Protein chains: 2
Amino acid sequence: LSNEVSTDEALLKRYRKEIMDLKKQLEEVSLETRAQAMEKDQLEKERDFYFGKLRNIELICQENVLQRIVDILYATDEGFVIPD
Amino acid sequence: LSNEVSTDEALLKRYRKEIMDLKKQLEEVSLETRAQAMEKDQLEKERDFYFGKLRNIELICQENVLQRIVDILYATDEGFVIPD
């Protein structure tokens, strides 16, 4: 329990300022989340853009230099690998 | 200007509840932003994982079925294309 004895007007003024600051923060974080979501969608489109080529390259090597192109498709690259 | 005449205690109680709700919202949006940032990093690693294969496949086709593998690398795929 604080030993400060504030007036009711001063505490109301403090609460209005905290509410104002919290609303400003909430809208800023919400707008940043929207911008980060759009950059996340762009990264996903680029990922699917790249994978669409690897998938078609695998189909070309399947029906038949061409050999080690397959090894790259299923190679472990820095902790990640495409399973069978 | 509202025609309501509230007591100072009732308005303080209302302000404390709004501050409590705003702080809860701010922490929830902040935690969601952290989770979305981790999923965004995973998408970026997967994108770079895929591109690392396309880059090495281009190097293999450069030094020399192999023909149309290059066409796929530089093909326009649903509004996106890798420039020269």
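First residue shown is number 1, and so on along the chain.
Method reported for this entry: X-ray crystallography, 2.1 Å.
Positions of Cβ are set from backbone N, Cα and C atoms, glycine also.
Among the mutagenesis entries in Swiss-Prot is A:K53 to R (Swiss-Prot position 220), noted as: Abolished acetylation by KAT2B/PCAF, impairing kinetochore-microtubule interactions during mitosis. Secondary structure from DSSP puts A:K53 (mutagenesis position) in a helix. For A:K53 (mutagenesis position), no same-chain residue that is 6 or more apart in sequence has a Cβ closer than 8 Å to its Cβ.
Gap of 6 unmodelled residues flanked by A:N64 and A:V65; Cα separation 12 Å.
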